[PDB]
Amino acid sequence: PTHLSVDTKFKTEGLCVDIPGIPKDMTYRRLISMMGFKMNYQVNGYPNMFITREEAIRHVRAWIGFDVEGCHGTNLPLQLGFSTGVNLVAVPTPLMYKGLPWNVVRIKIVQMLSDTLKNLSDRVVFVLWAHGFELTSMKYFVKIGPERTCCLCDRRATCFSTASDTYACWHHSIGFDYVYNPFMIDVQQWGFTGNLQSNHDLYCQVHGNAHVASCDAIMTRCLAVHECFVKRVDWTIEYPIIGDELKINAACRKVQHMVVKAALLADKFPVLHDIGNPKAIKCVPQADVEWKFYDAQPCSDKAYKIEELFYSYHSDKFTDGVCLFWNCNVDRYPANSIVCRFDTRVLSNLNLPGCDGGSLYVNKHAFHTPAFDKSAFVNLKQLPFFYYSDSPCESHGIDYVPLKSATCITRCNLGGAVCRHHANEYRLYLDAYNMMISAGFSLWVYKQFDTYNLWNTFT
Ligand SMILES: Cc1ccc(NC(=O)[C@@H]2CCCO2)nc1
Ligand SMILES: [Zn+2]
Ligand SMILES: [Zn+2]
Ligand SMILES: [Zn+2]
């Protein structure tokens, strides 16, 4: 059940305006054949150019929406549009490029895919709403064959040079002219009614349509993301480490303990309401407080309505004590909240563009996250950086400069001179906090929150 059988049927109705008279009965086998490629009865780890939904979801970091539009079929110029917002015009002789032959166009295609994908994926998955020209245009920039390895590293090969007769991965592909063993999924096979725009625009107001190839390419990928990650969710699917996943996750746990520990010391709430992950543990297990959990899965579509989370009658009294929302995205936090909220606008290898302003954050699991909205935080303020330790000043077992900081809140600093232990810990905590922030996480707190209140927790 692993790969998509070439003997599987392919619904051709989508193709019959670009390809009038196309048989209603077709396999992948005959489609790949008609696209001008030959699989050659090949057991060599590339059984089909086309892949399952399941496979496409494991390989989401690899998704590039692709669309081709006639300009005036060997006769006429072709507009090539990618979900990177690029358009190339190929001649048979937002970014909008003038008409140029295939021999140069294929070079630019390799450079674009390599720069976009080298820090994301080992492959490309062309995400299609297939009408004909996209499929018949592949012969001009794609070569297939047995799975191979990069000529300069152990990475699987994604590109091919006709100049040197060699193979490269995305990192080593400079000057290569062919996409090598790409993958593709036609979204129109999934069983929709009506065209791309009518389907896309059900879910998403953020991508317009200027009637240009890059726009459909963007809408195709967006609709695909909606289907696979918003409406359907799957937290059993794992995803490989490609960046600072582990450091970020650790950072997140250290900042959550720090911020909540201090909140309790400063304002001594009698009850904390912990709203979100139904797996959550007390992030401050020593704290005096009544710790009450409330279960809420990460909202992949629209942010939760605080009205529906709280009212309908818990501690019932959510206005008692403090509410901890740690990546539990609501429309408007109450005034007595500690909040961690993912900023969907961050640029990183972990954050992929999503649906209707949301982003798809892929760190071990894929989490589609609703658009970041500043108005949710109106009852709060941004939490300032600080470091709080009540740990003893005792070094144990760094090469040092004395730390001076107003935000190192320790006995040693109170006493005039920060000890070496607290300077090592302060600098590790600040590095973790910077990691987490640049990963796109933002921190918000009740307005009464004042780190001045922490100093008298030593006397
Ligand atoms: C990708 C692809 C798929 C099919 C075809 N062509 C056909 O099926 C023939 C030619 C005219 C109608 O029947 N060409 C390209
Ligand atoms: Zn390589
Ligand atoms: Zn969209
Ligand atoms: Zn100290």
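Here chain A follows Swiss-Prot, giving residues 5949-6020, 6027-6047, 6076-6295, 6298-6381, 6388-6449 in order.
Heads up, the Cβ atoms here are built off N, Cα and C, so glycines get one too.
Annotation source Swiss-Prot lists active site at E6017 (among others), citing sequence analysis. In sequence order, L6032, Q6033, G6035, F6115, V6194, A6195, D6198 constitute the residues six or more apart from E6017 (active site) in its chain with CB-CB distances below 8 Å.
Classification of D6198 (active site) by DSSP places it within a helix. Residues or ranges marked as active site in Swiss-Prot: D6198 (among others).
Secondary structure from DSSP puts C6151 (Zn(2+) 14 binding site) in coil. Per Swiss-Prot, the feature Zn(2+) 14 binding site maps to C6132, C6135, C6151, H6154; the stated evidence is experimental evidence.
The feature S-adenosyl-L-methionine binding site is assigned by Swiss-Prot to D6256, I6257, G6258, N6259, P6260, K6261, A6262. In this structure, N6259 (S-adenosyl-L-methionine binding site) belongs to neither helix nor strand by DSSP; it is coil. Counting Cβ atoms from all protein chains shown, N6259 (S-adenosyl-L-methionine binding site) has 15 others lying within 10 Å of its own Cβ.
DSSP classifies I5967 (variant position) as coil under the three-state reduction. Quoted from Swiss-Prot for the published natural variant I5967 to V: In strain: Omicron/BA.1, Omicron/BA.2, Omicron/BA.2.12.1, Omicron/BA.2.75, Omicron/BA.4, Omicron/BA.5, Omicron/BQ.1.1, Omicron/XBB.1.5, Omicron/EG.5.1.
In this structure the alpha carbons, written CA, of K6261 (S-adenosyl-L-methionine binding site) and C6132 (Zn(2+) 14 binding site) are 42 Å apart.
Reported as a whole number, the C-alpha separation between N6259 (S-adenosyl-L-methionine binding site) and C6132 (Zn(2+) 14 binding site) equals 42 Å.
Just so you know, the Cβ of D6198 (active site) picks up 28 other Cβ atoms within 10 Å once every protein chain is counted. All protein chains included, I6257 (S-adenosyl-L-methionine binding site) registers 23 other Cβ atoms within 10 Å of its own Cβ. Compute the center of the Cβ atoms of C6132, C6135, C6151, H6154, which mark the site for Zn(2+) 14; besides them, the chain residues with Cβ within 8 Å of that center are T6131, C6133, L6134, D6136, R6137, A6139, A6150, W6152, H6153, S6155. Within its own chain, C6151 (Zn(2+) 14 binding site) has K6100, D6104, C6132, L6134, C6135, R6137, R6138, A6139, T6140, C6141 as residues 6 or more apart in sequence whose C-beta sits under 8 angstroms from its own. Shown in sequence order, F6275, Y6276, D6277, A6278, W6310, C6312 are the same-chain residues outside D6256, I6257, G6258, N6259, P6260, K6261, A6262 whose Cβ sits within 8 Å of the Cβ centre of the S-adenosyl-L-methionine site. Over all protein chains present, the Cβ of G6258 (S-adenosyl-L-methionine binding site) has 23 other Cβ atoms lying within 10 Å.
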